[PDB]
Each structure stands twice: as C-alpha cells, then as structure tokens.
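The structure under discussion appears below in the form of structure tokens.
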Amino acid sequence: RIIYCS
Amino acid sequence: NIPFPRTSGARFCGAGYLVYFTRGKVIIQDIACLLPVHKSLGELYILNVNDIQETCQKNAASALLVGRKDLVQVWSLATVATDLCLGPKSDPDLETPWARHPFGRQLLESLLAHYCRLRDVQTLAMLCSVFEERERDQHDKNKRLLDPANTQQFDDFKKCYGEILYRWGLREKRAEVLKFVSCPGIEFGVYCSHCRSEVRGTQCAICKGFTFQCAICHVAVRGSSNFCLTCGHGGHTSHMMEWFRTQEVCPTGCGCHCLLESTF
Amino acid sequence: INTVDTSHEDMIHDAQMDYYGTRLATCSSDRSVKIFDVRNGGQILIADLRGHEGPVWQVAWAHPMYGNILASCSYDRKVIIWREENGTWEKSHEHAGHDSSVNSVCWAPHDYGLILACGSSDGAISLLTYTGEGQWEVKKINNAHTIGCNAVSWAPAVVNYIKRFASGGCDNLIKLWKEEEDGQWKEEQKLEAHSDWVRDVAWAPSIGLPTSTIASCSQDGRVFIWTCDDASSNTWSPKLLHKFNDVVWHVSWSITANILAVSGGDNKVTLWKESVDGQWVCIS
Amino acid sequence: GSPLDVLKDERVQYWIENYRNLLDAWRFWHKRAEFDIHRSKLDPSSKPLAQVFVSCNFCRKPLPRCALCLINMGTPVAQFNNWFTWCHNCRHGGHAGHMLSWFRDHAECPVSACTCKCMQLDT
Ligand SMILES: [Zn+2]
Ligand SMILES: [Zn+2]
Ligand SMILES: [Zn+2]
Ligand SMILES: [Zn+2]
Ligand SMILES: [Zn+2]
Ligand SMILES: [Zn+2]
Ligand SMILES: [Zn+2]
Ligand SMILES: [Zn+2]
C-alpha cells in the first residue's frame, strides 16, 4: 500500500 | 620561472557558500539549493536507540516541512521494515529470516545504490544507522540486513556526515551520529583521604576506599567532578554551580581564588 | 547575496573563508592581508596584517582544531604563519628555505596532524611539520619539477595511513608522491596528457565511493577530470570537459564533489555538473 | 581569643567538629563553608591538604581534549564554563557548558562506545 498509493 | 599574476578566482567555503571576485570588490554567495544536503533537516533529525519506531515517524513528519516526496515514502517504508515483530531467531531450522525476504536486504541495497549516485550523504548515514557449527556461523551472517562484508563503507558514511555536522555548527548531533560507528598522555590522579597517596580511580588500592571527597557536602563522588589545578579542592559539578555562582574563594577555607587560577 | 568592499588599492589575488563561515582573508598585491568579519552581513575589520617583501599569492586557513592559523605565500622566500593569540593577530613563524618564489600552500588533512605543503618556483616542495613546543621539522625534496611546482593538492584520508599529494608544474606533467614507511617521500605514476602549462590541481573530497577524481587546468583552456575506479589498479583515464578560449586559472570542488567551479582569464565564473550520460554540462 | 594556648586542647576541637557535623546533617552546606572561612581566617593550623594530582602515567605536546568541543584542554577559550570536567569511572570530559548542554537531554558519555551515565551515577 505504501508502494502503490501516495 | 614565475607565472603571470591572476585577477579572478572562486572557491567553495563553509558548507553552503561560494566566494568569488573579478577585475575590486568581493561578493559572497549563499548557494545552498544546489547541494544534496539540507541544513534544516540536520537540525530537525533525531536518533534514539531505545525507540526506533518514534524516530522514523518524527523524521517522516519533518520531511514534509521541507517538501521532499522521496524521504516521506522512504521513512514510511523504514517503519514497517524495522518493526519489533520481525526479530531473528536462534535456530536456522525454524523460519526464514526477514533479511532473505526480497523486501529486506535487497530493497535496502537498492535505496542505498540510488542515493549513492545523488551523493546524498545525509540520507545514507541515517539509513545505515537506523538499520544497525559452520551452519550456525553462516546463519548469523545471513540474518543481518546489512552485509557484514561492507562495514567500512558505512563507517565512512557516518564519519563524513559527522564532519559536515561539525562544519555547520551542531555539536550534539555529531556525537549522536558517531555513537553508531562499529569500530570504536597527562591525566589527573586523586590523592586518597586515608593513606595520603595518589590514586588512579575513584576507588583506592591500599585501603580500597574512596579517594575523592566533595568539598561542599562531604559525600564521596563517583561520577562527574570538577577541580582546581592550583590548590586542588574539587567536588560535584552542581555543587560548584551553586557555590562559585557568587563567591570567588575556595569553599574549604583555602584562600585560593579558583575562578581566576583555573579557567586558563 | 552579500558584498564586502576591501580598502587595499592593488588588485586582489586570492580570497578564502574560514571553516565555519565567519571570517574572511583576502590576499593582495600591495602588501596587505586584511582580515574581515562577515558575521550577520558585516564588514568589521578584525585585523590588518602587515609585513612582506613582495606581493602575496595565496592564503590558506587551517582547521579550527589547532587554533587560528593562516598561511601566506609571496614573491620571496616567505611562508609566514600568522597565528592569533589572546585576541590579537600577529606574526608567529617564518621560513625562508626556498630560493625562488613559492606559489602554493595547502594544509594536510586533520587526521594526520598539522602539516603544510608548499611548492616553490625553483622546483622543490617543503613540508612544514609541527613537533610541539613552537618548533618545526621542515624537510624538503628537490629536483622534483624542472621549471614548475606551482600547484599542490592533498588527497583525502582513507584507511597506519598512506600520505599522498598531487602536484604539477611547467613540465606539463602531474606527479603523485607517496611517503614510504621509512620516511622518504618517493615518487609514483606521473600523468602527462596536457600540452602547454598546467596551473592548478584539485583532488576530490571522499564520501565512501571507491572512486578518486582529480581536476586540472592549464593555459590550453582544457579542463581534465581524471578518474580511477580501482585502488589496486592505479590507472587514470583522462577526459575533457570544455576547451576554453582563454587561460583557465582556478578549479575548486564542492563539499560533496558534485559541482566544480572554474575561473580563468576570460574574466568569468562557470559552474559545471556531471550528467547521467557522463557528459559535463554548465548550469549558470 | 588566644590562638596557641586554648585552640590546641582536645576539648575545643570536639565542639567545633560536632557543630560542623550538626550543620552537615541539616543540609545547610554553604553556611558550613562560611564557618570554615571564618575559622581559617582566625587560626592557620587547621588547613586542609590538596586532593587532585596532575601526574602523567605515560611519562612539546598536549594530552586531554574536550569531548563535544574536542578542542585541546587548557589553552584559552559565565566564568565557570572553562573548567575541564572529569569523569572518574569513565576518565572523559570537556568544557562545563558543553557537557551540561549534552547531559540535559541525553544520558550517556558523549564518547561513543561508552556506557557511563556520569551525571546520574552520583545523584
Ligand atoms: Zn587509600
Ligand atoms: Zn558533593
Ligand atoms: Zn584553587
Ligand atoms: Zn583551595
Ligand atoms: Zn608526560
Ligand atoms: Zn569544548
Ligand atoms: Zn564517566
Ligand atoms: Zn564515557
């Protein structure tokens, strides 16, 4: 989730 | 053999300045928007070994006050990658360590290689610090997120960032950073109060007693201490905080104005 | 942007700031070495140093570690040290062992100690080593450069130590010198890829990356950013940045060795930065 | 009164000693210092001896340097911010002001690879 949605 | 005199020059001075002159007056530039290190972040960053979780969140918050999108995401990932629920175990045949997981050593070694090209010492030094029978030996090497064959580079990162922090003017932060490095004349002796001999340490050797006795509360001192070089009457630091605040004479009836004969 | 208006009539030749960014030391051609205090945008004249036979080329500050020290090199046998004691600036030491004029001074890295290197126009280097109690152990080597030795640089300290420095002179050659275990300063690989007349040499600060870079300048106008990617190899592959239309005087790295500022005869200052493809492009 | 006739008796000394002790119980410590100054100005005989030596175990150089400041000890440069504090079990120290700045927030000897909490070791 941290990787794919800022 | 003598070259022709020159009439212009430019040098980088300090940590964020530029001096130059031309064919005269000298101007001084403040060009700090062209370097990969930021001075405000060095004043807002914290390190605290006893609670890693808090440091990551505080630094992530501080990264938003400067507006760097990169650092917020990096410090977010650091929090979840350094949780206390992913502790290595002792037996190899019980679990696979988090270090071998592709979100462990390989992601760290891909952030470190990215920031190396940008010459960002300030992030490398922080990251390398936060993350800090044959089969059994191999396991211990295998379960570490930083390769045990690259300690020298990490030490170099920390040392250079410490020198920069000294250059800026911050003294405490340099010590905080340097506390994480893996690789670690004339003195003062105490005249003991019982055998009247010089004692190397807070405890004597012949009578094994305390060698130093405070000159205000007459209680033996075992930690910090200040003393006068001429007359030699010392005690706790806060005691002389209080005493030499106003008076200028020895607290033990000595006549030695220690404030003037000690502060060289 | 801050400005200071110096008094001395003769044109300025060098200018440097201290470690913390508080004071300023300007060399000149008349005689003066006047030092200012630029804290919070000021000009207040702390001192006005005097006493020199000829004009002075360079001024170099030492680390705050060993007090306030400043070195000067002039058109004479003169490397006077200008220590300040008890809140006043004064002459501290002089050394006049070189016949021709000495045109370069460089302090050694603070890890070694307090060492100064000066290269005279005669073709010799003098190393001033501090032994304590206000004494020096000055040693020198001669016949190093035919008609040169007009620029010296120290190398960053790496891991007892192996002292190194980089020089260059009239012979259009740059030699690297390594101190042997005995104490004698031997010689090593000497690069020769320039044409007319080298003027200055600078060596990059280290961060931990296992690459060493050196910049060089000459009357050609060609600036070469040498590089070496292996400590054992001892090989340097020259590269060109730009062929200037005039003589190129001074090159200076940045704190993190990512920007290089070049000044020369064309009466201008240029900034350069390496691109991702490996080409060096200007910024301003 | 008489310095060298009564003050040498082993009955006037016990009274002064007991008074000093009673003062030290109540925690009036500055008053004791004032009393001792008065006593010394009256008679010289009861004068304390020195306490701290300056020997060089490793018998044109310096030796101790500040920790936070790291500048060499001794040499010049709110007047108590120039003594050199020393730890006993740790043998470290620096300027008074620098170490007091350090110890307010953190609790450990600034020299890395040390585990001596010098300030709270004595309370
Ligand atoms: Zn004893
Ligand atoms: Zn006490
Ligand atoms: Zn005293
Ligand atoms: Zn005394
Ligand atoms: Zn000694
Ligand atoms: Zn200090
Ligand atoms: Zn201690
Ligand atoms: Zn310690």
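Swiss-Prot numbering applies to chain B: residues 533-555, 645-753, 838-889, 895-974, in that order.
So this one's electron microscopy, 3.4 Å, going by the header.
Keep in mind that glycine also has a Cβ here, set from the backbone N, Cα and C atoms.
These features come from Swiss-Prot:
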| type | residues | note |
| --- | --- | --- |
| MUTAGEN | B:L698 to E | Abolished interaction with WDR24 and assembly of the GATOR2 complex; when associated with 728-E--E-732 |
| BINDING | B:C902, B:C905, B:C914, B:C917 | Zn(2+) 1 binding site |
| BINDING | B:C927, B:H946, B:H949 | Zn(2+) 2 binding site |
| BINDING | B:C938, B:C966, B:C968 | Zn(2+) 3 binding site |
| BINDING | B:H943, B:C960, B:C964 | Zn(2+) 4 binding site |
Tertiary neighbours of B:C905 (Zn(2+) 1 binding site) (same chain, Cβ under 8 Å, six or more apart): B:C914, B:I916, B:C917
Assigned element (helix, strand, coil) containing B:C914 (Zn(2+) 1 binding site), judged by DSSP: coil
Additional residues around Zn(2+) 3, ordered along the sequence, whose Cβ is within 8 Å of the centroid of B:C938, B:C966, B:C968: B:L939, B:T940, B:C941, B:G942, B:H943, B:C960, B:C964, B:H967, B:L969, B:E971, B:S972
Residue, out of the binding-site residues B:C914, B:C966, whose Cβ gathers the largest set of other Cβ atoms within 10 Å: B:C914
Residues among the recorded positions B:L698, B:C902, B:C917 that border ligand 1 - Cβ under 6 angstroms, in sequence order: B:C902, B:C917
Top Cα neighbour of B:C960 (Zn(2+) 4 binding site) in the set of recorded positions B:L698, B:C902, B:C927, B:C938, B:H949: B:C938
Neighbours of B:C902, B:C905, B:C914, B:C917 excl. site residues, C-beta within 8 Å of centre, Zn(2+) 1: B:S903, B:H904, B:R906, B:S907, B:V909, B:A915, B:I916, B:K918, B:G919, B:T921
Length of the line joining the Cα atoms of B:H943 (Zn(2+) 4 binding site) and B:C968 (Zn(2+) 3 binding site), in Å: 9
Neighbourhood of ligand 3 - binding-site residues from B:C917, B:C938, B:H949 with Cβ under 6 Å: B:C938
Binding-site residues satisfying Cβ distance under 8 Å to any chain A Cβ, from B:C938, B:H946, B:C964, B:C966: none
Euclidean distance between Cα atoms of B:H949 (Zn(2+) 2 binding site) and B:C968 (Zn(2+) 3 binding site), Å: 14
